[PDB]
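Visitor: Dumping the structure here so I can ask a few things about it.
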Amino acid sequence: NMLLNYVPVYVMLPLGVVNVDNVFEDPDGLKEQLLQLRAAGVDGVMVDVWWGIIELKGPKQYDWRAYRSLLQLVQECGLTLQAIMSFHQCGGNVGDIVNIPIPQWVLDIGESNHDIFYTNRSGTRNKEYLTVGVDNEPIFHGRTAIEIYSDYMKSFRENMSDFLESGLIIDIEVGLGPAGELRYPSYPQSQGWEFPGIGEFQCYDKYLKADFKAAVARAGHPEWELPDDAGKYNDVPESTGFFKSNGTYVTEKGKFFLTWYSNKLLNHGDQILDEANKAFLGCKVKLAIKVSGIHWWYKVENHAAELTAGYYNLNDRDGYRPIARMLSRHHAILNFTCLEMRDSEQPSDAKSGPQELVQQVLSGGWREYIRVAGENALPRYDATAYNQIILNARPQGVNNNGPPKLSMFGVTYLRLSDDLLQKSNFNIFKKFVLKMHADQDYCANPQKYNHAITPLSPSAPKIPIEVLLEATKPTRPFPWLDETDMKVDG
């Protein structure tokens, strides 16, 4: 059945649907837009549940009213919802319309303790998210950062108990860093970064510096210090001592730092997912995380952009499969991106390989037997972009006698706006939805398209770091079709 080949399509809501004052401003305008999405066959929508809005009043002071109103409207429209536990800042760069910083009471603490923020070698602090260095430091009026995220999700589960009961919310995406992604804020626009800069390492706050200092001493190398020859945000690999040919990144010291640096993210995600499993135990929802798509410099030996981000990915070291294996124990979904990008669309000087990157991440996930979903990186309204998404949603096409050989769990499109609703753009979008649905009409019963809806089970036993790292062994990705068999046109 083509219904077994049906992949659900979700649409990201406009930023600030619930404003910084914690008010659901334009119910009527959003409703008009949602009714049209529903008419296009869209399965559901996605929304950031901003930490900066909900717990703004003060510690453990949660106001869910406006959001409950938003969820009530989504339900009345007959759409499902993907909720992002957004523990990061919204916008923040010159040009961003909607700016939602993390809670002010947290920023106040930051004023007297600048090390709660991610920090570069030059000492600049990024206030968009709390460094992994304070995940377990009880410096937030008694609570650790992880306890903050844990109490937040629990209050959400309790206050949204009816919506979770009704099956409105189908999955909870746990924000794990800048832009909600599990990574270091290595390419900040606010600090001058410009594509395709290699970015900078962000492990200099006192907490991680002490962490690294203890780690090297145990390795019997107290003389090793954090990186000092990595260059800056906009440099290119070969112009640095760390990333150039036979540079520091290939030394015993370099490889130890990179392993230490990337492991912090694996554990950061594992610990926080543990709390999410506890918070949502028994609810009919799936957990998920967002992995960033660093496609620039993917084409060269150093993979510099990925390394400073926290993904220790090299020609001979799979830096992504270990993340998938970590997600295994939580039965979580790996939400990726760059689904609409083609290498031909990137400037050659960027040494960009989004197509190859998507293939590696998706293949890794499927090898670890977890679900993989994804989004488009940049706004696109053209057929060429949609065809690439459809290709990635079912790499080996449709299967006439059963579910597809390979297929993403779902796709979330960025982003709902009036431009998407313009006649020309919308008519192409409607075709994209149809194709993602394998030429079938919207279907309300997930069973019809192989999406088992079950109560969240407790996490499986902890997987030791060394076992997770066995997944760094290089493996050939699954073969991909060159062009999809379900083009929006022919």
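Residues displayed in chain A correspond, in order, to Swiss-Prot positions 7-496.
According to its header, this structure was worked out by X-ray crystallography, 2.1 Å.
Cβ atoms here come from the backbone N, Cα and C positions, even for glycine.
If you look up Swiss-Prot, you'll see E187 marked as active site, proton donor, on the strength of experimental evidence. What Swiss-Prot lists as active site, proton acceptor is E381. Feature annotation from Swiss-Prot assigns substrate binding site to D54, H94, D102, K296, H301, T343, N382, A383, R421. As a published mutagenesis entry, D102 to N or E appears in Swiss-Prot alongside the note: Loss of activity. Among the mutagenesis results in Swiss-Prot, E187 to Q or D has the note: Loss of activity. The residue drawn here is the original one. Swiss-Prot lists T343 to V among its mutagenesis entries, and the accompanying note reads: Reduces activity 16-fold. Under the heading of mutagenesis, Swiss-Prot lists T343 to S and annotates it as follows: Reduces activity 360-fold. The annotation that Swiss-Prot gives for the mutagenesis experiment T343 to A reads: Reduces activity 1700-fold. Looking at Swiss-Prot, you'll find the mutagenesis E381 to Q noted as follows: Loss of activity.
Are these features on the surface or tucked inside, and what are their neighbours?
Guide: A sphere of 10 angstroms centred on the C-beta of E187 (mutagenesis position) encloses 21 other C-beta atoms.
Over all protein chains present, the Cβ of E381 (mutagenesis position) has 22 other Cβ atoms lying within 10 Å.
The Cβ of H301 (substrate binding site) has 25 neighbouring Cβ atoms from other residues within 10 Å, across all protein chains displayed. According to DSSP, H301 (substrate binding site) sits in a coil region rather than a helix or strand.
Under the DSSP three-state reduction, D102 (mutagenesis position) is assigned to coil, being neither helix nor strand.
Neighbour density for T343 (mutagenesis position): within 10 A of its CB lie 24 other CB atoms from the protein chains shown.
A coil conformation is recorded for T343 (mutagenesis position) in the three-state DSSP classification, outside any helix or strand.
According to DSSP, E381 (mutagenesis position) is assigned to a strand segment.
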Visitor: Which residue, of the recorded positions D54, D102, has its CB surrounded by the fewest other CB atoms within 10 A?
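Guide: Output over recorded positions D54, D102: least Cβ neighbours within 10 Å is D102.
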Visitor: Hey, what's the widest CA-to-CA gap across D54, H94, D102, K296, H301, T343, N382, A383, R421, the substrate contacts in the record, in Å?
Guide: 25
Visitor: Mind giving me a neighbour count for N382 (substrate binding site)? Other Cβ atoms within 10 Å of its Cβ, every protein chain shown.
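Guide: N382 (substrate binding site) is surrounded by 22 other Cβ atoms within 10 Å.
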Visitor: Validating a neighbour-count step here. Other CB atoms within 10 A of the CB of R421 (substrate binding site): how many?
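Guide: I count 16 other Cβ atoms within 10 Å of it.
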Visitor: Taking just the CA atoms, what is the gap between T343 (mutagenesis position) and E381 (mutagenesis position) in Å?
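Guide: The Cα atom of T343 (mutagenesis position) is 4 Å away from the Cα atom of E381 (mutagenesis position).
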